[PDB]
Amino acid sequence: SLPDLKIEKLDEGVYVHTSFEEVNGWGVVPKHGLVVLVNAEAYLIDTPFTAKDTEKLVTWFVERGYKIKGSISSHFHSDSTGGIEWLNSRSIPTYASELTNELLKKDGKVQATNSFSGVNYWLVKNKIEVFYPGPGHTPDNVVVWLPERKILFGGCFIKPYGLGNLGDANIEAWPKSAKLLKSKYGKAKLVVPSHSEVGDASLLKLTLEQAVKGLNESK
Ligand SMILES: O=C(O)[C@H]1CS[C@@H]2CS[C@@H](CS)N12
Ligand SMILES: O=C(O)[C@H]1CS[C@@H]2CS[C@@H](CS)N12
Ligand SMILES: [Zn+2]
Ligand SMILES: [Zn+2]
């Protein structure tokens, strides 16, 4: 059977949640997201694959005295949005970019209740920032920046050992978007990818290199 949901401290007021799903043609896929604590309030950065793991994640932090103020999804794939329907049914505010919500809608999936558009957005002013580097892994991928800890959640945009599933990717744009990502957050202390281990700012370098190499290889 599949591994249980994992919750691990990464830094002060910052936890990594890891959930697991069997995906056809991929085998068992790990997915990392974060839980960010601001005072006594918690923010989900990406939901687990399932409502079950989302519920478990929420209860773990609620049982420890944290109010769940919201979740934000970094792109539309279920690995980031799987728990939105369950969160909505609990009246926990869900966030996604306008484009992410359009893509959820187009696929007949439940949308987040709050949307944002533009290159930058503060989910929490001075604490949790959202940034759109451009198309890459998907047209809508965004990253999440924690300035106080210098932690960058790169999600499925960060792909140091190969680009992974290209079904919705924009291979033409990814090098440019990754370049933009590298400049803005080159000083990242920690970078958290969706499907591999936490690294440092070099993960931005490797992603850029992998993207460049993928576009060339496609020609
Ligand atoms: O709101 C929507 O876009 C569609 C897709 S998923 C969401 C909940 S059930 C369905 C209307 S019956 N509905
Ligand atoms: O993120 C990706 O590129 C691939 C690698 S593991 C998982 C299988 S399909 C896609 C959903 S985010 N994803
Ligand atoms: Zn994805
Ligand atoms: Zn992914």
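By Swiss-Prot numbering, chain A shows 21-239, in order.
When the header is checked for method, it gives X-ray crystallography, 2.3 Å.
Positions of Cβ are set from backbone N, Cα and C atoms, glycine also.
The Zn(2+) 1 binding site annotation in Swiss-Prot covers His95, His97, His157 and rests on experimental evidence. Counting every protein chain shown, the number of other Cβ atoms lying within 10 Å of the Cβ of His95 (Zn(2+) 1 binding site) is 26.
Swiss-Prot lists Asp99, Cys176, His215 with the feature Zn(2+) 2 binding site. Under DSSP, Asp99 (mutagenesis position) is assigned to a helix (H, G or I) in the three-state scheme. Other Cβ atoms within 10 Å of the Cβ of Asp99 (mutagenesis position), summed over all protein chains shown, number 25.
What Swiss-Prot lists as beta-lactam binding site is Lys179, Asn185. For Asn185 (beta-lactam binding site), other Cβ atoms within 10 Å of its Cβ number 16.
According to Swiss-Prot, the mutagenesis experiment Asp99 to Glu carries this note: Drastically reduces catalytic activity against cephaloridine, imipenem, nitrocefin and benzylpenicillin. Despite mutation, two Zn(II) ions are retained in the active site, in vitro.
Swiss-Prot gives this note for the published mutagenesis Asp99 to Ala: Almost abolishes catalytic activity against cephaloridine and imipenem; drastically reduces catalytic activity against nitrocefin and benzylpenicillin. Only one Zn(II) ion is retained in the active site, in vitro.
For the mutagenesis of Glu105 to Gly, Swiss-Prot gives this note: No effect on catalytic activity against ampicillin, various cephalosporins, or imipenem. No effect on resistance to ampicillin, aztreonam, various cephalosporins, or imipenem, in JM83 E.coli strain. The structure shown keeps the original residue. Summarising the environment of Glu105 (mutagenesis position), the number of other Cβ atoms within 10 Å of its Cβ, over all protein chains shown, is 15.
Closest to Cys176 (Zn(2+) 2 binding site) by Cα-Cα distance, out of the recorded positions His97, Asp99, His157, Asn185, is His157. Of all the binding-site residues given, namely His97, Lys179, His215, the one with the smallest number of surrounding CB atoms inside 10 A is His215. Within 10 Å of the C-beta of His157 (Zn(2+) 1 binding site) there are 28 other C-beta atoms, taking all protein chains into account. Rounded to a whole number, the C-alpha distance linking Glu105 (mutagenesis position) with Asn185 (beta-lactam binding site) is 25 angstrom. Among the binding-site residues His97, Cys176, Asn185, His215, the ones whose Cβ sits under 6 Å from an atom of ligand 3 are, in sequence order, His97, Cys176.
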